Amino acid sequence: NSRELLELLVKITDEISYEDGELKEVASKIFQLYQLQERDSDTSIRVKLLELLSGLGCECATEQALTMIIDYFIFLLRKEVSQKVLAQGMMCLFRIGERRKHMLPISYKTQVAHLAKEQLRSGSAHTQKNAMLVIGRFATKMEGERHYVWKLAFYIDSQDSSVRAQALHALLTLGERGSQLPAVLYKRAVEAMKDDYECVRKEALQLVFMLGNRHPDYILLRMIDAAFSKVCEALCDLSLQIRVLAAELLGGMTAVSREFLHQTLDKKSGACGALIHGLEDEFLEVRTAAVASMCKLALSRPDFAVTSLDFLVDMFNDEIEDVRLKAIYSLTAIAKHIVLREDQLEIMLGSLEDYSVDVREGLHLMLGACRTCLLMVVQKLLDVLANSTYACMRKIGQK
Amino acid sequence: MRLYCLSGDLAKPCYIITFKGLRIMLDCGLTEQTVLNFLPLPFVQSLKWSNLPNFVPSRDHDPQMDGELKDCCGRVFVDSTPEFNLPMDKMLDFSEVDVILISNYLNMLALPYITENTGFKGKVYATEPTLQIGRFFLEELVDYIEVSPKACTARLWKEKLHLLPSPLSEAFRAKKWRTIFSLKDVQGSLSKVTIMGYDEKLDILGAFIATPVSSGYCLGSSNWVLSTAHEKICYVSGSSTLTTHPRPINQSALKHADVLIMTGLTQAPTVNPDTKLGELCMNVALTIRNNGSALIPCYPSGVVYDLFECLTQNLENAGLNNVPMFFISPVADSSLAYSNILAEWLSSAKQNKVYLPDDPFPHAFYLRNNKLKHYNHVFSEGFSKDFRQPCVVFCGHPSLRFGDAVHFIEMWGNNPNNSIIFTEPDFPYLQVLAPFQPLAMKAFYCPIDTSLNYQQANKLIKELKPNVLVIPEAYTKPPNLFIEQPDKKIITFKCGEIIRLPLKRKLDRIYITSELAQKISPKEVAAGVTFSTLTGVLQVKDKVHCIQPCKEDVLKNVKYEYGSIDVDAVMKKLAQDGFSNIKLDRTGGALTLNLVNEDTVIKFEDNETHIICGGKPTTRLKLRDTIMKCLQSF
Amino acid sequence: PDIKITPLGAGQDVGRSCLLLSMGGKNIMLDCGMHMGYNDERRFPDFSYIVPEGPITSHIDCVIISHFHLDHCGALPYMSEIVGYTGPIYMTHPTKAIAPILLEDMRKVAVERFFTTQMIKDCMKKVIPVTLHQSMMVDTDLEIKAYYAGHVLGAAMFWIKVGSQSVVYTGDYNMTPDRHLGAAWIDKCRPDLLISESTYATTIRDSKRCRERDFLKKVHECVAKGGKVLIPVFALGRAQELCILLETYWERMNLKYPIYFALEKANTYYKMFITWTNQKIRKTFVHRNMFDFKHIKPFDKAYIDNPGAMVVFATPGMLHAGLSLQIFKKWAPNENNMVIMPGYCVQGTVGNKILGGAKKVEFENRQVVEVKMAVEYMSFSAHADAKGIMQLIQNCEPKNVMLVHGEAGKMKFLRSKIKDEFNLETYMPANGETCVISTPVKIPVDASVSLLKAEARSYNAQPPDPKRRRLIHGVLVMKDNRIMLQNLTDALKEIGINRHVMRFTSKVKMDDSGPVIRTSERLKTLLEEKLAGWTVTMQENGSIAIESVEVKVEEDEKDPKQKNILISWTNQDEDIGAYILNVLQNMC
Ligand SMILES: O=P(O)(O)O[C@H]1[C@H](OP(=O)(O)O)[C@@H](OP(=O)(O)O)[C@H](OP(=O)(O)O)[C@@H](OP(=O)(O)O)[C@H]1OP(=O)(O)O
Ligand SMILES: [Zn+2]
Ligand SMILES: [Zn+2]
């Protein structure tokens, strides 16, 4: 009989549609059917009923039906003892929260955050992870700042990789939508970049990026030179995704320095050859990100754009279409701090012989914006035609 | 552990198991058989699929449902895009899933539906050939559907199925049918896959070890083994026992599983694949001899590699030469080039042909001559120059609802000397060519499938001897084509069942250091078993515990007392120590000791010894050591 | 347990590499190789140290070949059929494909101025190939795993495990990519010892573009003046990258000088094994294959004395024993032509003397040559520099380091840097002498899941501060050879023995006139103030409890002003049942 009810529940939740009055009655029937369930029955029936109620509240649009369903969740989960149902209820509250994010009164947000916090101690490493997820979305500003930052920061030293990663992710989520993360958190993020699991190193690198960007002038030696060096050292990571992410992040910390930024292309304390190492990467998605980040770093700084010319000219003769296009567009965008030159024009103009019509258009656009050498451009452009060249001829004449 | 069943199609599994706080998906596959309910999708085509008669189901009609269903002189078909079927999305949320394990490329084609726009954040694990050939298959489905597309404008039949006639009135779900994923969805989905190899032993988040173990079925096909130091779960999907070009079955490492999940059998089990290959070659030679052509609808990288070789051998031994073959598929050059890269994944006969620098597959030779040609499509440039007849064409989709193959059915259809042969059991052939029924072409249907008919599967299971055997319900169901193992228990899952498998963890592997191991003091308590008491400080740090040596002031000194003392031990050994004035109240079930040095009483029960009255501290210690010297301790 | 390593080659030297690794009752031979600089008895490793005068099949459990270079695989048929070995030999599939070719060519050039073709064939019949990251289970309690190393096609670093001891052997590896052949990759497996090569331990090489620009500029400047360039390489290996980049440069600048490769199924092996190359070849091999050149031509002998300008890739590297040495003899007494040394010259060879600055080359039968040609050493050998060694150390995180394939002073410099940066012990044994490394014991236990769950429930009551400690405790039971950490109740139930408890209460008399409930509350306050580290619960029966202790009152104190208090504790907590009573005796 229990199996038949489980089968009916699976069929109903498969065929149900929460989008398409009677919500009070069906919610109360789900509550009553949850109540009768004995201890040491099938927990999957209770999980099915909770996720039914959760979807039904995810599509509510009444501003009081939402609060009634949230009250049902609070009442049922405050007396729940099985950890599987508790973790699923946390995930259900999480799905309700991100689906609305605007419709819950602040008292209900505080109550849900407190209810999620109460499961952090007795959790089973799945309940704890889902509880930190719910804390991440439901904690507001000025109460995440005073209590939840420290409470989650304790769980960076958790015994489980999922719990550590979720603690760092929840700290990041609190930092995003307003919260004063203290600078003393920085030491806790750096030590989290030595974790054996990529899912923790990823969030730790995010947190180092965030902490170095908003406290740029803190000491211990300037806290964004340290963050720049730390993200530079993450270009040698054992995982491809963290390496791609570090290459993308390296260009976003604009307010770093001169003496530290100029180390990246000045090869031989962790930044001393980082962009050269990233440009000579075997993986395409790392080379592209390194080119884009170097373009961003050189867009504002003139001297770096001068010294970052030979490397990005090198990236022209790369036997991948996307890296070539990225280098060409980056040279198009940078082309205000640079003076072209005959030796550079040699390698640069050797790439005017491509079969696909993406490279020639973009490289025409590059030569139009860029500044004896005038002959060789005309010498090479005349061969390729024998629309794009004429427009490139119009702009080069005007300058 | 649970087992969530998410797939009602026996050929295309999708299961979820929960082993240790982790949800693992096994083989997210695509049900392609629902495309046969729709009409064919030709490239550029005449008024044959236009001006088809409407279907009115003899009862109350609607102004809207008319035009959605049209008949093809015996049968009813939906005028819409194919709309594939997929695993159920609400038994679990696809973001709870932490790891997806893929066995074949064929059991792979529903991955962009799961990984891309859901909340999924985990890893995907497969071998290198499964990822590459699954990339070919996904790119080719997207290509075929996007070459000459239609519009999804046929919803109203779905709400009403009892009206409609026999074949599509049993549509399984039909409201969760999805049309197709896109190319950038393919790119994003396959970017989450990480290459593994045979017998790699990769650690999954500290919870267990995953290992693919080479089911000898496809290029890179594998069976999966999840292991801890005390459990072993084995998943068996592809599994061919016959000898053919992939690396043969490794049943050594499936040997002592606690749970054995079995999924994929022949789907044509009364059939010998070798004699069906022979009938294929006989039929194609006979239609070549009669100045006809042959069309073999096929997958781009499956048994076509064997079809080429066996076809050339039998045709040239039949006195036929200069017979052209064309491979027409938008991934055919990629497939033919990539197939000769995989010498390490092949059987011995083909693998040995690369130590001497030769091509392991013969069809590369056929490309250095002009016996085998390949084109992206029938409209591709250069095809019209090299096309000759009679010929054998290996072309697009076996379903005949999209791809190059549809075109051929229009062109070769009305000549009786031409012939189709269907070699895929996943597509009933009389269902497949149902909208082509004024044909007059031969359409022979010789089914090749080398994957474990029931008589081999019974032998495999009773050779493996698992503790538990978890199978679909249709397997244990009657020519005695059913799995019976009377000496073991069989658990049985239908389409939408959560089944609660019986595997209970009782032990866990931890470590101790040398000093605390030295501190151990064994004491013989029974025949071949000794006891000791352990205390230390724990450092888990992932799941790998380690017991270092040391409210820790008294806790690391505790022993335990066994061997309840007898009557003639305490007073006999307490009389002569210096206190020989023992008063013994020997009550009918207990003993009581009164003593004169201070007010104290020692009460003896057959399972408990205790004191009541105390005094100055030295009074306790004589009782202490006098009791302890002749009572057993750890 | 100890890990003992004796190098029969590549100890404070380069070439003739061979190591003997013993741990856990096993013996493993790493990289049976040969010496180019010598051709006497010390050309091959001295297998007498294992067992003199006989087949070694009972004293070696497996042989492991990293890559196909002859300083690492050259003595393989000699070991397999001269002295004798009828066991398993493990290597990667490209190494099994390519080592016979190099061995046959070296046998051709060696017999003229030794093993045979048949014994090459028979040695290759003992080889069991292995794939990437496959845990090849050699005879029980011995595990082998291959990792990508770079530096030639099919090269590997090997991970060897015997009974909780693991060793990583790099062979030859490059931590930076090149045109083909991506970088070396290892995971954080934390081996007890990492054996690493140190050919370039004191250098940090410039970059891809500086080296490529220097090579291309020198070649172009020399050849545009009518001069000729000689490049001594091996038939397969590092020559393919130089061919790729020279063909790329001469497609770009559209030059028309001739370039020859003096050898012809070599590139079909690179075609068969595309899964061992880098990403940009696996991406483009279907349409634009990089292993046929249409600028490299086959070479003929009569072209040596031509008057034009050419670049010649010659068949033996290092200019030691073949056609490269002949062309070097022919072109040496001329200016405005050069030889480019692209690799490492093992000392005792001609190229080592040339790079050492010698201007006089003395050959056999009194032939003296003045090298008026330009001599340009460049580094295209694809070895790991100092930065690559430090990055491998950081990536895999070993407990010890060992250096083999290099020169002694560079090893000493890198050892000083290793100690300064990682605080690790780095060894460097010489040829013939053994190094021994110690490792803890770490015996494992099969604990009970319920015990661990109870301990984790107790600990998970406060946030996870790493400064506090956990206090697991249980019964350690072992029956056959299996140790088990169980609870008291479970172990006693299983064995069948029951448990005796000795239960100690005592009466303490103190002076009060009020109710005994006030006395109990006063006792609770005093115990909480003086201990402040134990859980004290006042059960509503007027009974105090501390975790095993209950405190009661007898007879309801018939006589006023007198209080009789029962202090009741077990043996198991005897200290906290005794000392605190003394506190009573220090206050009453
Ligand atoms: O009591 P626990 O130590 O928490 O054991 C749980 C519990 O198993 P039981 O309560 O039946 O002993 C879960 O079952 P539920 O009652 O919560 O549904 C079960 O989950 P499954 O239903 O997926 O089996 C889970 O096992 P798993 O490892 O798959 O999460 C298992 O935990 P352990 O077996 O690891 O102790
Ligand atoms: Zn080498
Ligand atoms: Zn070497």
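Numbering of chain C is taken from Swiss-Prot, so the residues present carry the numbers 2-114, 120-269, 273-597, in order.
Method on record in the header is electron microscopy, 2.7 Å.
Any Cβ shown, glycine's included, is placed from N, Cα and C.
Here Swiss-Prot notes a mutagenesis experiment, C:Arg17 to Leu, with the remark: Unable to rescue lethality in Ints11 knocked-out larvae. Around the Cβ of C:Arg17 (mutagenesis position), the same chain contributes C:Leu9, C:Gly10, C:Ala11, C:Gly34, C:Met35, C:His36, C:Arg43, C:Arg44, C:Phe45, C:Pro46, C:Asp72, each under 8 angstroms and 6 or more positions distant in sequence.
One entry in Swiss-Prot concerns the mutagenesis experiment C:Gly55 to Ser. Its note says: Rescues lethality in Ints11 knocked-out larvae. Mutant adult flies have a shortened lifespan and locomotor defects. The Cβ of C:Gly55 (mutagenesis position) has C:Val84, C:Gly85 as same-chain neighbours under 8 Å, each 6 or more residues away in sequence.
Residues annotated as Zn(2+) 1 binding site in Swiss-Prot, with experimental evidence given as evidence: C:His68, C:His70, C:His157, C:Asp178. Close to C:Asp178 (Zn(2+) 1 binding site) in the fold, though at least 6 residues off in sequence, lie C:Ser67, C:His68, C:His70, C:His73, C:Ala155, C:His157, C:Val158, C:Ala161, C:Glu203, C:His392, C:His414, each with a CB less than 8 Å from its CB.
According to its DSSP assignment, C:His414 (mutagenesis position) is in a strand. Positions annotated as Zn(2+) 2 binding site by Swiss-Prot, on the basis of experimental evidence: C:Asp72, C:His73, C:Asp178, C:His414.
Looking at Swiss-Prot, you'll find the mutagenesis C:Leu138 to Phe noted as follows: Rescues lethality in Ints11 knocked-out larvae. Mutant adult flies have a shortened lifespan and locomotor defects. Mapped onto three states, the DSSP output places C:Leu138 (mutagenesis position) in coil. In the structure as shown, the Cβ atom of C:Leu138 (mutagenesis position) sits within 10 Å of 22 other Cβ atoms.
Quoted from Swiss-Prot, the note attached to the mutagenesis of C:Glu203 to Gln states: Abolished RNA endonuclease activity. C:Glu203 (mutagenesis position) carries a strand DSSP state (E or B). Within 10 Å of the Cβ of C:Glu203 (mutagenesis position) there are 24 other Cβ atoms, across all protein chains.
According to Swiss-Prot, the feature active site maps to C:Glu203, an assignment based on a curator's inference.
All protein chains considered, the CB of C:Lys396 (mutagenesis position) has 20 other CB atoms within 10 Å. As a published mutagenesis entry, C:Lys396 to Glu appears in Swiss-Prot alongside the note: Rescues lethality in Ints11 knocked-out larvae. Mutant adult flies have a shortened lifespan and locomotor defects.
The annotation that Swiss-Prot gives for the mutagenesis experiment C:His414 to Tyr reads: Unable to rescue lethality in Ints11-knocked-out flies.
In this chain, no residue six or more apart from C:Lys462 (mutagenesis position) has a CB-CB distance below 8 Å. A helical conformation is recorded for C:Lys462 (mutagenesis position) in the three-state DSSP classification. C:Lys462 to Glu appears in Swiss-Prot as a published mutagenesis result, with the remark: Abolished interaction with Inositol hexakisphosphate leading to impaired integrator complex function.
As annotated by Swiss-Prot, 1D-myo-inositol hexakisphosphate binding site applies to C:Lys462, with the evidence given as experimental evidence.
In this structure, C:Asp72, C:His414 are the recorded positions from C:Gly55, C:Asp72, C:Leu138, C:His414 whose C-beta falls under 6 Å of some atom of ligand 3.
In the three-state DSSP reading, C:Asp178 (Zn(2+) 1 binding site) counts as coil. Same-chain residues that are not part of C:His68, C:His70, C:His157, C:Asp178 yet have a Cβ within 8 Å of the Cβ center of the Zn(2+) 1 site turn out to be C:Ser67, C:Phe69, C:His73, C:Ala155, C:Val158, C:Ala161, C:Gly177, C:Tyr179, C:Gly243. Apart from C:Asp72, C:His73, C:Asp178, C:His414, the residues listed for Zn(2+) 2, the same chain places the Cβ atoms of C:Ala11, C:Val15, C:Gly16, C:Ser18, C:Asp32, C:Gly34, C:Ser67, C:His68, C:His70, C:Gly177, C:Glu203 within 8 Å of the centroid of those Cβ atoms. In terms of local Cβ density within 10 Å, C:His73 ranks first among the binding-site residues C:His73, C:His157. Proximity to chain B (CB-CB distance below 8 Å) holds for C:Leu138 among the recorded positions C:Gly55, C:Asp72, C:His73, C:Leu138, C:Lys462.
In the deposited model, 3 residues between C:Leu269 and C:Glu273 are missing, and the Cα-Cα distance across the gap is 6 Å.
Gap between C:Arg114 and C:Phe120: 5 residues not modelled, C-alpha separation 12 Å. Every protein chain considered, the tally of other Cβ atoms within 10 Å of the Cβ of C:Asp72 (Zn(2+) 2 binding site) stands at 23. Closeness to ligand 1 is met by none of the recorded positions C:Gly55, C:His68, C:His73, C:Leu138, C:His157, C:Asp178, no Cβ falling under 6 Å from the molecule. In the shown protein chains, 27 other C-beta atoms lie within 10 A of the C-beta of C:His68 (Zn(2+) 1 binding site). By the rule that a residue counts when its Cβ sits under 6 Å from some atom of ligand 2, the recorded positions C:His70, C:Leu138, C:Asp178 yield C:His70, C:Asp178. Calculated from their C-alpha atoms, the gap between C:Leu138 (mutagenesis position) and C:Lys396 (mutagenesis position) amounts to 25 Å.
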